[PDB]
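Trainee: My questions all concern the structure below.
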Amino acid sequence: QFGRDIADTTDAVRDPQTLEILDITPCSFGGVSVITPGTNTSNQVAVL
Amino acid sequence: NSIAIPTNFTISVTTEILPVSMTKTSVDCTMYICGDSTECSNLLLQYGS
Amino acid sequence: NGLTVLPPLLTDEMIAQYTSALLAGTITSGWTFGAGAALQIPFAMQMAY
Ligand SMILES: *[C@@H]1O[C@H](CO)[C@@H](O)[C@H](O)[C@H]1NC(C)=O
Ligand SMILES: *[C@@H]1O[C@H](CO)[C@@H](O)[C@H](O)[C@H]1NC(C)=O
């Protein structure tokens, strides 16, 4: 029925009605950064 | 009164390996401690910096 | 799980452009390229120095 991952967090499930299999992909997608000259020097900034 | 003088040489190449750096890691504390759970983010917020 | 590995500032193709400029100065200049303007000198005539 249930697929648990290496960290013992569920990721693949069996539908309780269609008896099919679904895969779960958590989505937060992190890692932003703010390239900036000195705020004194200017305001223009670039995201990464 | 007895000395020993070399008469023929030998040029040898050695090797030496030195670490210089290591992989630059970075962990997202909130995303790891309790990720994708807004019901835990508030609880962790008060836990300190 | 938020565990990221960033890439180094110096790529593995820029390192090879230093350690091939640290190796064409020793061959053709000797101990001088690291102490001012590099001065050429025949290779044999530097091994003898
Ligand atoms: C469960 O019920 C739904 C709606 O009645 C139906 O479409 C589905 O085929 C049913 N599944 C099973 C395994 O009975
Ligand atoms: C701030 O910027 C102004 C003009 O850009 C400059 O005259 C001043 O020295 C700067 N001061 C600091 C602390 O960066």
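Residue numbering for chain C follows Swiss-Prot; the residues present correspond to positions 856-904, in that order.
Per the header of the entry, the method used was electron microscopy, 3.5 Å.
Every residue, even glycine, has its Cβ placed from backbone N, Cα and C.
Copying in the features that Swiss-Prot gives for the protein in this structure:
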VARIANT   C:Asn856 to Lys  In strain: Omicron/BA.1
VARIANT   C:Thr859 to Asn  In strain: Lambda/C.37
VARIANT   C:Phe888 to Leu  In strain: Eta/B.1.525
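Show me how these features fit into the shown structure, please.
Mentor: Within 10 Å of the C-beta of C:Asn856 (variant position) we count 12 further C-beta atoms, all protein chains included. In the three-state DSSP scheme, C:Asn856 (variant position) falls into the coil class.
Taking all protein chains in view, 12 other C-beta atoms sit within 10 angstroms of the C-beta of C:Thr859 (variant position).
Long-range neighbours of C:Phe888 (variant position) (same chain, six or more residues apart, CB within less than 8 Å of its CB): C:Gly880, C:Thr881, C:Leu894.
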